[PDB]
Amino acid sequence: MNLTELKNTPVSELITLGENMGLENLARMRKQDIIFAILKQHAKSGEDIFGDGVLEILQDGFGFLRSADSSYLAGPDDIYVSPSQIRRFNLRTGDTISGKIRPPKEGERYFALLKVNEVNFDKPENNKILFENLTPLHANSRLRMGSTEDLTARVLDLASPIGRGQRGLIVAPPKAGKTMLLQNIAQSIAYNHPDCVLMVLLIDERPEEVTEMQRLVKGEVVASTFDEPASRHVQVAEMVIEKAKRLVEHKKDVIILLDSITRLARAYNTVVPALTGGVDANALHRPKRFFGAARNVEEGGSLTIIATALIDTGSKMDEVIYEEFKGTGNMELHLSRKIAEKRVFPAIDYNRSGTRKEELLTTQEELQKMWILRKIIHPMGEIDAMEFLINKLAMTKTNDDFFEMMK
Amino acid sequence: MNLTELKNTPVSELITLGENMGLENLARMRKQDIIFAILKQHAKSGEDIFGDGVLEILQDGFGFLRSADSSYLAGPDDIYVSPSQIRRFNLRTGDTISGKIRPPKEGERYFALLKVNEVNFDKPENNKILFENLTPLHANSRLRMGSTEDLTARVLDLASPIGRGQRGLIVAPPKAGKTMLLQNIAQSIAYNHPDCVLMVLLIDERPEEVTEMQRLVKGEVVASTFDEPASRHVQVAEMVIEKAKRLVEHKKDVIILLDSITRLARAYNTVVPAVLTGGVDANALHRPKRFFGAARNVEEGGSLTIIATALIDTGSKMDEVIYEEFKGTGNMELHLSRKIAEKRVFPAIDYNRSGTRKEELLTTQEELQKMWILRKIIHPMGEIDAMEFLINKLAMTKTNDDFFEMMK
Ligand SMILES: Nc1ncnc2c1ncn2[C@@H]1O[C@H](COP(=O)(O)OP(=O)(O)NP(=O)(O)O)[C@@H](O)[C@H]1O
Ligand SMILES: Nc1ncnc2c1ncn2[C@@H]1O[C@H](COP(=O)(O)OP(=O)(O)NP(=O)(O)O)[C@@H](O)[C@H]1O
């Protein structure tokens, strides 16, 4: 019917969709092959088979539309895109392309994009590239964050506010609520800021972890799992960032939530041609390139990346990578095992967190309100400081917390 | 008679049987060669011979029913399955195929599957692939575990709750009691969860070590010894995992106790072609990470739970790297300590490094609280001190008696 609608129906539903057409051996095939079979045996209409995907142009000059639902995993139901199709519309990889597709002529392997209907949600005939847009401190225009889930989001707003175009590092040791934090920021971005494109990127992950996120986030959730190779981790990431750049080129605000930059860096280290502690010096280039991408764009739009830096893992290499990303970001949230050990579960190291150019993300009144909060929480130890914030915040909502705790 | 019955009888019995069918010199034959003789010679009463095993589809398109009791080692007495029989039934490598079998005609080499009776213990024409079932966090159902054997099983239930579909990692140094721990979970699972399919998979093992395990475990014990090739270590593990996946596609709970994923990993590393990192091909850790990756709790029912040892402290650079690359992959981990072992305290569990993710899903709020209180009182305690204090406090009664008889 409609490829993406196909790619988004449950496997059983797809199976009984196939059998209703007369397709026999479907149950023992990969979801993609089932989709192919259904798409192929629906070759009975005239102008009625629609496709879409993010474009990936391989070195040999031809391209492939790949699907977000598959986290851009090369598959049988990839819509092929011709060199002469990329060239007629100045298409570059990352381009989200929509339109009519068609079965393979015999000798052909893949379904083919027949006519280009839409590029990047715009007329195919229509943009200055990301790399020559201007980079402001993306501190103007704040991304703000009843219930107790909103307690995390309220400490953040005081500890380390986020703007459109931030390059944030979530510095997280094991079991400190790194994931719940991300789920929270996601949920908060969805309710509060539905105007942004939300991309959650999961790199070296556990399969079950993946589907947990896929079921919470209102946005694009893309993932490779630890049982795919470094090549794939790299691929998935590089596919995401480009998609993000094309969308900024259209003056959108795009927000990537990255689970481990550090795992991503692992991948590049194994994938790149031939050290400081396991990790090649040349390797970190593309990771940094990726993080470096974040920016508020003067010409309009922004790309914001919040990435977790996994810390305290007993890996020399994880450590080296973190060292190597100090100073790159312009926000940090620090998570602490001590605060986690005790079950006090916002779990932020207040005195170690904070974003740069706070003043641009904030009304003058607020900033001064924040400075006294900081003045008072400063000498408190990690654990105290959180316990003190939760008891005082839970009484109210963010704003009235200061009025109330003045006199 | 029936192929499985024939190959589950002692060799002397088989020679006796065989001699008394007119079959000369075979006392010095390999058992399987003997089995082959007894079949080929029992080809008198036609339509009696039944056969079975796990299917491995080879590159050319035909397959072989291979048998768990030789740890899926290719043999004269493997049942040839035709390309057409695979196509007729949607058959897949890992399938458990029963039926009737027929002797080789002039110019073949194998008994052949002539009639298919059961496939995966269901009707031969009756299931969606592991790879597209959904993967909940493996905590919507628990697998719990007054003797001193049960000491281990209890200590385990407070440190590292296993649930249907866990990817557990047993990190162990040498002589730290990992084999006996393995044996203890095995016994705790059979006795306690007979509904779960238990497969114990041993890689690169000493021969007598195999036999010992083969005789304690109520369930499938497949192994490959250090005398067999890396290829063979790879073969056995791949056959076991595939069978596992196949049973989950039938809504069953399979459990794989895997001994030395690092060994499994060493095997792939020698078998996998060409970028080195401490001895080990980066490329190489893919297939083991895959083996482990498969552990999941399936949404549409059934589960694949996997518990694997990672060897550590062997003074092999390679073993260390393997362990690192698995750091993070699991959702339970039980650490063993040489420390606690040297001092002969046997349920030698580093309780403070052990634990599983999403505990809350494997326990009742009452249980979790009790457990969280236990963790508060153990945290500042050293490695050796902590088990002595846990054993001498469990050496009173059973599990709930622990807390109802500690809350003084
Ligand atoms: N905001 C919260 N409120 C209550 N409990 C929480 C909160 N955040 C995390 N936890 C819990 O602490 C646990 C461990 O969290 P988890 O999501 O595993 O952290 P993590 O940093 O993702 N772990 P890791 O996989 O090592 O990175 C949980 O099981 C939680 O329930
Ligand atoms: N629960 C227990 N009760 C009594 N003895 C135990 C127990 N667990 C381990 N041991 C003993 O510790 C010994 C060696 O244990 P074993 O299970 O062989 O270690 P291992 O982990 O298999 N070593 P290796 O295979 O070289 O890594 C014994 O000989 C034991 O008796």
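All chain A residue numbers match Swiss-Prot; in order, they span 1-126, 129-147, 152-280, 285-417.
Recorded method for this deposit: X-ray crystallography, 3.0 Å.
Cβ from N, Cα, C; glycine included.
Annotated domain 'Rho RNA-BD' per Swiss-Prot: A:48-123, in sequence order.
Note: A:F62 (mutagenesis position) has non-local neighbours A:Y80, A:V81, A:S82, A:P83, A:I86, i.e. same-chain residues 6+ apart with C-beta under 8 A of its own C-beta. Looking at Swiss-Prot, the entry for mutagenesis of A:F62 to L or A says: Defective for RNA-binding.
Long-range Cβ proximity for A:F64 (mutagenesis position), meaning a same-chain Cβ under 8 A and a gap of 6 or more residues, is found for A:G53, A:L55, A:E56, A:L58, A:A74, A:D78, A:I79, A:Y80, A:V81, A:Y110. Looking at Swiss-Prot, the entry for mutagenesis of A:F64 to L or A says: Defective for RNA-binding.
Annotated ATP binding site per Swiss-Prot: A:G169, A:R170, A:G171, A:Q172, A:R173, A:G174, A:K181, A:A182, A:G183, A:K184, A:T185, A:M186, A:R212, in sequence order. For A:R212 (ATP binding site), the same-chain residues 6+ apart in sequence whose C-beta sits under 8 angstroms from its C-beta are A:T231, A:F232.
Annotation of the mutagenesis experiment A:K184 to Q in Swiss-Prot: Improves ATPase and helicase activity but reduced termination activity. The Cβ of A:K184 (mutagenesis position) has A:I176, A:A178, A:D265, A:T318, A:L320, A:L345 as same-chain neighbours under 8 Å, each 6 or more residues away in sequence.
Take the CB of A:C202 (mutagenesis position) and look out to 10 A: across all protein chains shown you find 19 other CB atoms. Record note (Swiss-Prot) on the mutagenesis of A:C202 to G or S: Does not affect the kinetics of ATP hydrolysis and inhibition by bicyclomycin.
Look at A:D265 (mutagenesis position): DSSP puts it in a strand. Quoting Swiss-Prot on the mutagenesis of A:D265 to N: Loss of ATPase activity, helicase and termination activity.
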Number of Cβ atoms other than its own within 10 Å, given for A:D265 (mutagenesis position): 25
For the domain 'Rho RNA-BD' (A:48-123), the number of residues DSSP places in helix, strand and coil: 9 helix, 31 strand, 36 coil
Count of other CB atoms lying within 10 Å of the CB belonging to A:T185 (ATP binding site): 18
DSSP-derived structure type at A:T185 (ATP binding site), helix or strand or else coil: helix
Recorded positions in contact range of chain B, given that the Cβ distance is under 8 Å, out of A:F62, A:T185, A:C202, A:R212: A:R212
Among A:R173, A:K181, the most crowded of the binding-site residues [Cβ within 10 Å]: A:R173
Candidate binding-site residues A:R173, A:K181, A:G183, pick with smallest Cα gap to A:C202 (mutagenesis position): A:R173
Close in space, distant in sequence - A:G171 (ATP binding site), Cβ under 8 Å, 6 or more apart: A:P138, A:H140, A:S143, A:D259, A:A304, A:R305, A:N306, A:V307, A:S312, A:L313, A:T314
Structural state of A:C202 (mutagenesis position), classified by DSSP into three states: coil
Of A:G171, A:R173, A:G183, A:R212, A:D265, recorded positions neighbouring ligand 1, Cβ under 6 A: A:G183
